[PDB]
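Engineer: Please read through the structure below; I'll follow up with questions.
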Amino acid sequence: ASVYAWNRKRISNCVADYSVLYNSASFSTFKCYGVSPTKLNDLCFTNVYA
Amino acid sequence: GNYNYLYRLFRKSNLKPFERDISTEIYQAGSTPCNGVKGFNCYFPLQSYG
């Protein structure tokens, strides 16, 4: 979308491996904040959003 | 900014009690082999708060 009304997708009821995402150097950037990328593969959440 | 005082953001392994480390090598956080230079998730680990 136009960034003023950015898309939100709710993510739930699923297993996650974010390293499938951040291992790929295909993006112009992949950065993480508050937590380092590796740690996110250990975590559990009630909801996730993209 | 004063820049006399320097910080290490990341390391390959955690320090033992009173372990000490002067080494300045580029840290591989992800899929880029650093080989002495920065890249996609390959970072110079040293910082200063300025």
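Numbers in chain A track Swiss-Prot; the residues on display, in order, are 348-397.
Determined via electron microscopy, 3.7 Å.
Every residue, even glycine, has its Cβ placed from backbone N, Cα and C.
Pulled these features from Swiss-Prot for this protein:
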VARIANT   A:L368 to I  In strain: Omicron/XBB.1.5, Omicron/EG.5.1
VARIANT   A:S371 to F  In strain: Omicron/BA.2, Omicron/BA.2.12.1, Omicron/BA.2.75, Omicron/BA.4, Omicron/BA.5, Omicron/BQ.1.1, Omicron/XBB.1.5, Omicron/EG.5.1
VARIANT   A:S371 to L  In strain: Omicron/BA.1
VARIANT   A:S373 to P  In strain: Omicron/BA.1, Omicron/BA.2, Omicron/BA.2.12.1, Omicron/BA.2.75, Omicron/BA.4, Omicron/BA.5, Omicron/BQ.1.1, Omicron/XBB.1.5, Omicron/EG.5.1
VARIANT   A:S375 to F  In strain: Omicron/BA.1, Omicron/BA.2, Omicron/BA.2.12.1, Omicron/BA.2.75, Omicron/BA.4, Omicron/BA.5, Omicron/BQ.1.1, Omicron/XBB.1.5, Omicron/EG.5.1
VARIANT   A:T376 to A  In strain: Omicron/BA.2, Omicron/BA.2.12.1, Omicron/BA.4, Omicron/BA.5, Omicron/BQ.1.1, Omicron/XBB.1.5, Omicron/EG.5.1
Engineer: List the Cα distance (Å, whole number) between A:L368 (variant position) and A:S375 (variant position).
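Structural biologist: About 13 Å separates the two Cα atoms.
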Engineer: If you draw a 10 Å sphere around the Cβ of A:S373 (variant position), how many other Cβ atoms fall inside it, taking every protein chain shown into account?
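Structural biologist: Excluding its own Cβ, the number within 10 Å is 7.
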